[PDB]
Amino acid sequence: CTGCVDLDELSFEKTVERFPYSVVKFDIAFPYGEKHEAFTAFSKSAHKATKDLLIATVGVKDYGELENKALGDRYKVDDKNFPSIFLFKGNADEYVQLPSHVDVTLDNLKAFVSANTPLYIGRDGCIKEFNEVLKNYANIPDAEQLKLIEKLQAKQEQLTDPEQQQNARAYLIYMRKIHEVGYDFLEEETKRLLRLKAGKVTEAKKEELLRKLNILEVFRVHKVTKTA
């Protein structure tokens, strides 16, 4: 359950022209392996961040009736090129290809998009509507902290997405702990989370300690201006 839309000669152009941006991987039919799995993980990750992006695949068939070959031929790619990654800005007409020297990996896929579009893909854990109102939270007066706590508590209760609901909880506990103790909390919670990340941890536990750390990074400031 990927979110990648598989496209053909009949659906490709009609579909790309209905989204603000598209990222399309051209490869073999029935694709498989690490670069495919990196693309797949890029797709789940982009759906958690945005609604303006199509993530898609085109399978090119050499032997048979020839399905999608006219499509690979339109954009100048072959079995010698595969996989080829294209970014479309609303039409099948103007695009940018990922350079052939760049590894197809999740971090490279996400950098490709923001470098070329007005879209943020967030770090895992983050919620764009909370980040939008939390810049410099730790330096603002008590009475503005307490009004933001109350505002983002009321948004939390209205969240419909299960991961957002979970991530939001961590935001609030930090908002409150920082209000109660000051900037000194940042150091205490970082030391707590990096002690755990440095033990023997599975891939699933690593990713979850990373979400907490990404959320807490939001609370970091460049100078302390608030007394106490």
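The numbers used for chain A are those of Swiss-Prot, and the residues that appear cover 24-251, in sequence.
The header says X-ray crystallography, 2.3 Å.
Yeah, the Cβs are placed from backbone N, Cα and C, and that goes for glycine too.
Record features, source Swiss-Prot:
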- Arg41 to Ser: Does not affect homodimerization. Abolishes homodimerization and subcellular targeting of pip; when associated with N-31 (MUTAGEN)
- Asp50 to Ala or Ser: Affects subcellular targeting of pip but not homodimerization (MUTAGEN)
- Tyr55 to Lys: Affects subcellular targeting of pip but not homodimerization. Increases pip binding affinity (MUTAGEN)
- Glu60 to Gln: Affects subcellular targeting of pip (MUTAGEN)
- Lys84 to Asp or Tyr: Affects subcellular targeting of pip (MUTAGEN)
- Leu219 to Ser: Affects subcellular targeting of pip; when associated with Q-212 (MUTAGEN)
- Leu239 to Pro: In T6; induces dorsalized embryos (MUTAGEN)
Distance, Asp50 (mutagenesis position) to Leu239 (mutagenesis position) (CA atoms, angstrom): 39
Alpha-carbon spacing, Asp50 (mutagenesis position) to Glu60 (mutagenesis position), which is rounded to whole Å: 13
Between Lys84 (mutagenesis position) and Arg41 (mutagenesis position): CA-CA distance (Å): 26
Close mutagenesis positions near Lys84 (mutagenesis position), where close means Cα within 10 Å, chosen from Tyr55, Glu60, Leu219: none
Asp50 (mutagenesis position) - helix vs strand vs coil (DSSP): strand
Densest Cβ neighbourhood among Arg41, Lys84 (mutagenesis positions), 10 Å radius: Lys84
Per DSSP, three-state class assigned to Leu219 (mutagenesis position): helix
